[PDB]
Every structure is written in structure tokens, then in C-alpha cells.
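Q: Have a look at this one.
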Amino acid sequence: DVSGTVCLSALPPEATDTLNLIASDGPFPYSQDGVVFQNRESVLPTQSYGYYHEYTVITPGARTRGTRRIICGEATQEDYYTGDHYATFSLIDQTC
Ligand SMILES: Nc1nc2c(ncn2[C@@H]2O[C@H](CO)[C@H]3O[P@](O)(=S)O[C@H]32)c(=O)[nH]1
């Protein structure tokens with residue numbers, strides 16, 4: 001299940017940077033950005049393979065990719081944020 005919707009303005013600023021890179025088709029800072037997210041745990045709605053893609057949301061100061069990600073779906077404005085490495089997701093509202 002999706003935890004609710006959150007205003008893009010309420011997420012860390014780096015989430016806005018990721019969304020802007022997704023709108024321009026990169027380039028992305030990590031080679032793992034844009035790979036398929038399989039939704040293996042069934043947390044997001046069931047869809048065909050390839051419907052979802054995952055992108056890193058940079059954690060300031062981290063040496064690794066950390067735990068924040070944006071997951072996009074194929075629908076218009078369907079983007080989810082996770083701050084705990086795919087345990088919970090919120091739908092991102094880009095209008096606020
Ligand atoms: N938990 C989880 N991670 C996934 C799934 N599909 C892809 N990933 C992730 O996205 C990338 C490719 O498999 C990997 O980098 P990462 O974010 S560390 O975790 C892996 C999935 O269904 N579940």
C-alpha cells in the first residue's frame with residue numbers, strides 16, 4: 001500500500017533534483033538510476049514488469065546511494081518517494 005500523498009515542497013530538496021533529471025532524461029549521477037523496480041514485495045499496485053523504474057534521491061554526505069529513492073510508474077505524474085529503502089512509499093504531489 002501507498003502511505004499517502006506528500007507535497008514535493010515538503011520532501012528533501014534532492015527529491016526535486018531527481019524529478020528534474022527524470023523530466024530531462026538525465027543524465028543521472030549513478031549507473032543504477034533508471035533500472036526497473038520489480039515491485040517484488042507487492043507494496044505498490046500490481047503492474048507489468050517494466051512499469052516501474054527506480055532513481056536515487058541523493059543523501060547529503062553519504063558515500064553510498066543511501067535509502068532514498070524515487071519510483072516512477074508509467075502513468076502521468078505517477079511518482080513515489082521512499083525514504084527507507086522501499087519499506088514505505090508516498091505519492092509525490094508536484095503541484096505543491
Ligand atoms: N526491495 C526491492 N528492491 C528492488 C526491487 N527491484 C529493484 N530493486 C532495487 O533497484 C535496483 C535494481 O535491482 C537495486 O538497487 P537498490 O535501490 S540498493 O535495490 C535494488 C524490488 O522489487 N524490491
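Cβ atoms are placed via backbone N, Cα and C, with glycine included.
Residues annotated as active site, proton acceptor in Swiss-Prot: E54. Per Swiss-Prot, active site, proton donor is recorded for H85. Quoted from Swiss-Prot for the published mutagenesis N39 to A, D or S: Decreases protein stability.
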Q: Round to a whole number and give the Cα-to-Cα distance in Å for the pair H85 (active site, proton donor) and the residue listed as 'active site, proton acceptor'.
A: 11
Q: Just jot down the residues in the same chain as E54 (active site, proton acceptor), at least 6 apart in sequence, with C-beta under 8 A of its C-beta; none if empty.
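A: Same-chain residues close to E54 (active site, proton acceptor) (Cβ under 8 Å, separated by 6 or more) are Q32, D33, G34, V35, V36, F37, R69, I70, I71.
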Q: Could you tally the C-beta atoms, other than its own, that fall within 10 angstroms of the C-beta of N39 (mutagenesis position)?
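A: Here the count is 18.
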Q: If you run the three-state DSSP split on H85 (active site, proton donor), which class comes out?
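A: For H85 (active site, proton donor) - judged by DSSP and reduced to three states - the answer is coil.
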